[PDB]
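Asks: Encoded as structure tokens, here's the structure I'll be asking about.
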There are 2 protein chains.
Amino acid sequence: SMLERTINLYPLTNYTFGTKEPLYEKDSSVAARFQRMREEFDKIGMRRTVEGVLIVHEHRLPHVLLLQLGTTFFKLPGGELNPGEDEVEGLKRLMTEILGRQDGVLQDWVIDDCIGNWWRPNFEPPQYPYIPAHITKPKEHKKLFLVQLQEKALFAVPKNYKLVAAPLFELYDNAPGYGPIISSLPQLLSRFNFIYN
Amino acid sequence: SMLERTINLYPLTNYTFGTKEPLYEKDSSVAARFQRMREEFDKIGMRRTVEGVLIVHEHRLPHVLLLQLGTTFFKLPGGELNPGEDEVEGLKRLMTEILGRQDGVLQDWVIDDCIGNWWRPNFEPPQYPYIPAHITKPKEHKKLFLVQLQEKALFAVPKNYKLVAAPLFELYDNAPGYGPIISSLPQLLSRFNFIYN
Ligand SMILES: [Zn+2]
Ligand SMILES: [Zn+2]
Ligand SMILES: [Zn+2]
Ligand SMILES: [Zn+2]
């Protein structure tokens with residue numbers, strides 16, 4: 001009766017948050033966003049997204065690193081795979097593009113754990129942790145991975161974002177604030193045995 | 001990039017649901033329930049509970065087996081560990097007592113996966129997927145395990161309960177109906193690769 005995965009956490013002050021040039025979104029509006037999803041659905045089929053959950057602690061409390069676009073939406077580091085691209089190689093590529101260093105030193109990402117699957121049935125905001133009834137052609141499939149951080153690292157945050165450390169209690173039961181994927185991270189992380197280093 | 005645990009599911013019509021004698025709760029009221037939790041906290045410290053998530057399918061849709069007490073509360077099969085009792089040996093004991101056969105043939109339970117941890121800070125209903133801020137002496141610790149069923153089995157359901165098969169969509173976003181632990185099973189099960197046999 002020890003069936004829990006053991007995960008090392010490190011103090012938030014072990015990490016350095018530098019800056020770099022703005023990184024802009026592919027879509028300048030919700031309307032544009034759902035227009036491009038329709039155009040690519042017809043060319044290459046279901047959109048495949050990957051997202052990384054990076055965890056630290058301070059005074060032995062776990063926090064999730066979220067990206068805040070200006071003072072607007074909160075999001076996980078991640079993005080869209082290319083057709084034929086490996087899910088894990090793709091998440092590493094995407095996290096290097098977002099938080100990789102201005103001095104071009106190669107970050108060592110460790111990804112060994114799936115934590116969830118979400119599905120978007122239509123060209124619309126709703127997403128579910130299962131393929132809903134009667135849906136044969138889902139429009140997006142999103143996969144969440146736990147990213148084990150090294151003891152220390154330097155991250156370069158695009159100047160148009162802030163990297164914030166959110167305690168679990170602030171996420172919990174807070175879908176209006178964060179939406180249904182980030183609001184359910186406390187439940188999804190409860191199975192891990194965290195070591196507070 | 002295959003980091004998902006693979007789980008075999010079987011059709012609900014593969015299983016037989018027999019009956020047996022009523023099984024009564026230790027507490028005849030909420031008030032009694034929280035009174036006994038206080039008395040045992042003082043004698044043996046934090047209550048340790050274990051709960052099992054049993055999954056089937058029909059026409060390739062996953063369903064969770066829930067116990068319904070009369071036409072009142074829904075609950076997972078499980079209960080309270082004794083002091084010094086192994087969590088997994090204890091869940092097997094508890095599931096044999098609840099659903100074990102009237103003919104005394106030994107059910108083979110397979111338990112290889114933790115899916116969650118919940119904590120009760122006070123002698124009161126609220127439970128959280130983490131130890132909340134300022135809480136040093138939690139009053140209950142609850143652990144959820146995925147139970148892999150065999151291809152076929154006969155279960156004996158106490159006459160005061162019904163064993164119901166709930167589709168995920170009915171649980172999803174339905175805390176008022178089911179409470180916060182069962183309502184978040186769809187999120188907690190999304191990481192598995194289910195085989196629909
Ligand atoms: Zn400290
Ligand atoms: Zn899919
Ligand atoms: Zn069928
Ligand atoms: Zn505990």
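Residue 1 is the first one shown; counting continues down the chain.
Per the header: X-ray crystallography, 2.0 Å.
Every residue gets a Cβ built from N, Cα and C, even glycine.
Reproduced below are the annotations present in Swiss-Prot:
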- B:46-171: domain 'Nudix hydrolase' (DOMAIN)
- B:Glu25 to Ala (Swiss-Prot position 55): Reduces affinity for UGUA RNA by 88% (MUTAGEN)
- B:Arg33 to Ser (Swiss-Prot position 63): Reduces affinity for UGUA RNA by 99% (MUTAGEN)
- B:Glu51 to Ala (Swiss-Prot position 81): Reduces affinity for UGUA RNA by 12% (MUTAGEN)
- B:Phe73 to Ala (Swiss-Prot position 103): Reduces affinity for UGUA RNA by 99% (MUTAGEN)
- B:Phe73 to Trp (Swiss-Prot position 103): Reduces affinity for UGUA RNA by over 90% (MUTAGEN)
- B:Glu124 to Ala (Swiss-Prot position 154): Reduces affinity for UGUA RNA by 50% (MUTAGEN)
Asks: Look at the mutagenesis positions B:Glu25, B:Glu51, B:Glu124 and tell me which residue has the greatest number of other C-beta atoms within 10 angstroms of its C-beta.
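Replies: Selected residue: B:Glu51.
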Asks: Using all protein chains in view, find how many other C-beta atoms are within 10 Å of the C-beta of B:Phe73 (mutagenesis position).
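Replies: Counting Cβ neighbours of B:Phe73 (mutagenesis position) within 10 Å gives 12.
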Asks: Using DSSP reduced to three states, classify B:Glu25 (mutagenesis position) as helix, strand or coil.
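Replies: Reduced to three states, the DSSP call for B:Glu25 (mutagenesis position) is coil.
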Asks: Nearest of the mutagenesis positions to B:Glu124 (mutagenesis position) by CA-CA distance, picking from B:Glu25, B:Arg33, B:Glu51, B:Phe73?
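Replies: Closest candidate to B:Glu124 (mutagenesis position), judged by Cα separation, is B:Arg33.
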Asks: Starting from the Cβ of B:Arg33 (mutagenesis position), draw a 10 Å sphere and report how many other Cβ atoms land inside it.
Replies: 14
Asks: Please report how many Å separate the Cα atom of B:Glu25 (mutagenesis position) from that of B:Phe73 (mutagenesis position), as a whole number.
Replies: 12
Asks: Please report how many Å separate the Cα atom of B:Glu51 (mutagenesis position) from that of B:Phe73 (mutagenesis position), as a whole number.
Replies: 15
Asks: How many Å separate the Cα atoms of B:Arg33 (mutagenesis position) and B:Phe73 (mutagenesis position)?
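Replies: Checking the Cα atoms of B:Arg33 (mutagenesis position) and B:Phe73 (mutagenesis position) gives a distance of 15 Å.
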